[PDB]
Amino acid sequence: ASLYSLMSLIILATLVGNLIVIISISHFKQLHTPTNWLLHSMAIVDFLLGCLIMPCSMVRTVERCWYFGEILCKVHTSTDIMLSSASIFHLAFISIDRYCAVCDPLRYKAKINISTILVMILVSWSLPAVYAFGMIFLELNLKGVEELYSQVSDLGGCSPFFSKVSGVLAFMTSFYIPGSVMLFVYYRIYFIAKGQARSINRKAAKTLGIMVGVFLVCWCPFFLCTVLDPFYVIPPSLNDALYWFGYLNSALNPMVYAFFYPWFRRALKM
Ligand SMILES: [NH3+]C1CCCCC1
C-alpha cells in the first residue's frame, strides 16, 4: 500500500546512494586522503544495513507477526543494532575530523594521518557489533522482565523489547555519548566560523543547522520513547513508526556529507 511501496523507496535509495560513494572513492588516485576513508566506510555500513535489515524488517511491519522463525530473530535484531550503532559513531568521528581543521589548523595533517583513521574505522565497526550481539545473545534484553518477553507468545514479533535498566544503558551510550560530542563541536564551529566574517566584513548557520537538525529529528523520537517505556502505555503499532525514521536517516547521510560539497560533484560529474 502507501506504506509498502513507500518503504521500498527508501531501501533502494539507500543502496543506490551509497554504491556511488564507494565507486567514486576506491579507485580514483586523486582522492587518497585520510578523510574520505570515513565517508567510504559509512557508505559501506549504511549499504549492508540497508540491504539485509531493511527488507527483513520491511516484511515485518506490513504485518503483526514474525514468522521467519525464532532461531533467526535474535541474529537479526542484533545486526540492526550493530549496523546503526555504527552509523551514529561514524558521524561523531567525522565531527572530530572537522573540529580538528577549524581549531588547530597548523597541526591537522600530522594528527589526522591514515593510521588514526584506521583506528577510527575499526573501533566504529567493532564495539557496536560486539555489544549488540553479546547483549541479545545471552538473554540480556530481558533479565527480570522475562514473561513479557505475553509480548512474545501471542505477539511473537521481533521488537527490541527492553528491560528497565536496559533502556537507560542502550539509549545513553549510543545517543547520549555520540550526540554530545557532536553538539559541542558544532557549537564552537558556529562561534568561530561566524566570528570570522566579522573581520573579513570589516553559510555557517545553514550548513551546521542542516547537519544537526537531520540527525536529531530522525533519532530523538525513537530513542526518547525507548528509555521511557520501562516506566508500558506505549502502543505496539505507533511504536513502529520510529524504527523507520532511523532507516530514513541513513539514506540522507550520503547526501549531507558527500554531495552537498563541490569536489565530489565535479569529480562525479566527469
Ligand atoms: N532500531 C534499533 C536501533 C538501535 C538499538 C535499538 C533500536
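Here chain A follows Swiss-Prot, giving residues 23-171, 173-225, 245-273, 276-314 in order.
According to its header, this structure was worked out by electron microscopy, 3.0 Å.
Cβ coordinates are placed from backbone N, Cα and C, and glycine is handled just like the others.
According to Swiss-Prot, the 2-phenylethylamine binding site annotation covers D102. According to its DSSP assignment, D102 (mutagenesis position) is helical.
Recorded in Swiss-Prot as a mutagenesis result, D102 to A carries the remark: Abolished activation of G(s) G alpha proteins in response to agonist-binding. The number of other Cβ atoms within 10 Å of the Cβ belonging to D102 (mutagenesis position), over all protein chains shown, comes to 23.
Just so you know, the Cβ of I103 (mutagenesis position) picks up 21 other Cβ atoms within 10 Å once every protein chain is counted. Among the mutagenesis results in Swiss-Prot, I103 to A has the note: Reduced activation of G(q)/G(11) and G(s) G alpha proteins in response to agonist-binding. The residue drawn here is the original one.
Under its mutagenesis annotations, Swiss-Prot gives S106 to A the following note: Reduced activation of G(s) G alpha proteins in response to beta-phenylethylamine-binding. Does not affect activation of G(q) G alpha proteins in response to cyclohexylamine-binding. Spatially close to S106 (mutagenesis position) yet at least six residues away along the chain are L71, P150, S197, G290, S294, judged by Cβ distances under 8 angstroms.
What Swiss-Prot says about the mutagenesis result for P183 to A is this: Reduced activation of G(s) G alpha proteins in response to beta-phenylethylamine-binding. Does not affect activation of G(q) G alpha proteins in response to cyclohexylamine-binding. Spatially close to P183 (mutagenesis position) yet at least six residues away along the chain are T99, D102, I103, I158, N163, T268, judged by Cβ distances under 8 angstroms. DSSP assigns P183 (mutagenesis position) to coil in the three-state reduction, placing it in neither a helix nor a strand.
Non-local contacts of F185 (mutagenesis position) by the CB criterion (under 8 A, 6+ apart in sequence, same chain) comprise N163, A193, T268, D271, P272. In Swiss-Prot, a mutagenesis experiment is listed as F185 to A, annotated with the note Reduced activation of G(q)/G(11) and G(s) G alpha proteins in response to agonist-binding.
Under a cutoff of 8 A between CB atoms, and with a sequence separation of 6+ in the same chain, the neighbours of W261 (mutagenesis position) are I110, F198, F289, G290, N293. One mutagenesis experiment named in Swiss-Prot is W261 to A, and its note says Abolished activation of G alpha proteins in response to 3-iodothyronamine-binding.
What Swiss-Prot says about the mutagenesis result for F264 to A is this: Abolished activation of G alpha proteins in response to 3-iodothyronamine-binding. Cβ neighbours of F264 (mutagenesis position) (same chain, under 8 Å, six or more residues apart in sequence): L286, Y287, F289, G290.
Recorded in Swiss-Prot as a mutagenesis result, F265 to A carries the remark: Reduced activation of G(q)/G(11) and G(s) G alpha proteins in response to agonist-binding. All protein chains included, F265 (mutagenesis position) registers 20 other Cβ atoms within 10 Å of its own Cβ.
Here Swiss-Prot notes a mutagenesis experiment, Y287 to A, with the remark: Reduced activation of Taar1 in response to agonist-binding. Reduced to three states, the DSSP call for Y287 (mutagenesis position) is helix.
Long-range Cβ proximity for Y291 (mutagenesis position), meaning a same-chain Cβ under 8 A and a gap of 6 or more residues, is found for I32, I33, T36, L71, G72, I75, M76, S79. Under mutagenesis, Swiss-Prot gives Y291 to A with this note: Abolished activation of G(s) G alpha proteins in response to beta-phenylethylamine-binding. Does not affect activation of G(q) G alpha proteins in response to cyclohexylamine-binding.
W261 (mutagenesis position) falls within a helical segment according to DSSP. The distance from the Cα of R225 to the Cα of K245, across a stretch of 19 residues left out of the model, is 17 Å. Ligand 1 lies within reach of none of the mutagenesis positions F185, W261, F265, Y291, judged by a C-beta closer than 6 angstroms to any of its atoms.
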